[PDB]
Amino acid sequence: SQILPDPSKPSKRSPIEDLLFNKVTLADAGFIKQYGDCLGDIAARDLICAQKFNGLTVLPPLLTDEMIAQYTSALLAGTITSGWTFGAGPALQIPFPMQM
Amino acid sequence: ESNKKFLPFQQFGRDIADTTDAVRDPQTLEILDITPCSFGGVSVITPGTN
Ligand SMILES: *[C@@H]1O[C@H](CO)[C@@H](O)[C@H](O)[C@H]1NC(C)=O
């Protein structure tokens, strides 16, 4: 249960993945740092607006976090329900104690 | 319009990159903020010209 995805939460991440994502602090994720946000003028000028005003930008990655989580979940399901058979061809079912 | 509280002996405002971002009008003693005009990057997506 500690490594399988949790359907209760919207992003469908395991508790360990939740802790890992909460532990690491990210500055810019490549999202839309809109020019409106910089012109908001909240009297707190951060470094992101200064970087943007001088021609430096950050591009978002092609793969989102949800797709990586889906890949991890697929790998976990394959390695749990089949063992090492799905890595060399069609997946073959086998009880877990027999695999161990 | 600027919300900054300039001291009575101050006339200009600078930022990290050493550029003027706040100014005081010579006629009316009012504080103003300067923001660069809108800009962005453009990309073109196309298949082959054949
Ligand atoms: C400068 O002259 C204009 C026009 O007469 C006037 O409105 C303004 O108050 C003057 N500036 C100062 C600092 O008195």
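Numbers in chain B come straight from Swiss-Prot, and the residues shown are 554-603, in order.
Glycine too: its Cβ is placed from the backbone N, Cα and C atoms.
Per Swiss-Prot, the features are:
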type	residues	note
VARIANT	B:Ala570 to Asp	In strain: Alpha/B.1.1.7
**OP:** Determine, from DSSP, whether B:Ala570 (variant position) sits in helix, strand or coil.
**Re:** coil
**OP:** Taking the Cβ of B:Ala570 (variant position) as the centre, count every other Cβ atom within 10 Å, in any protein chain shown.
**Re:** 10
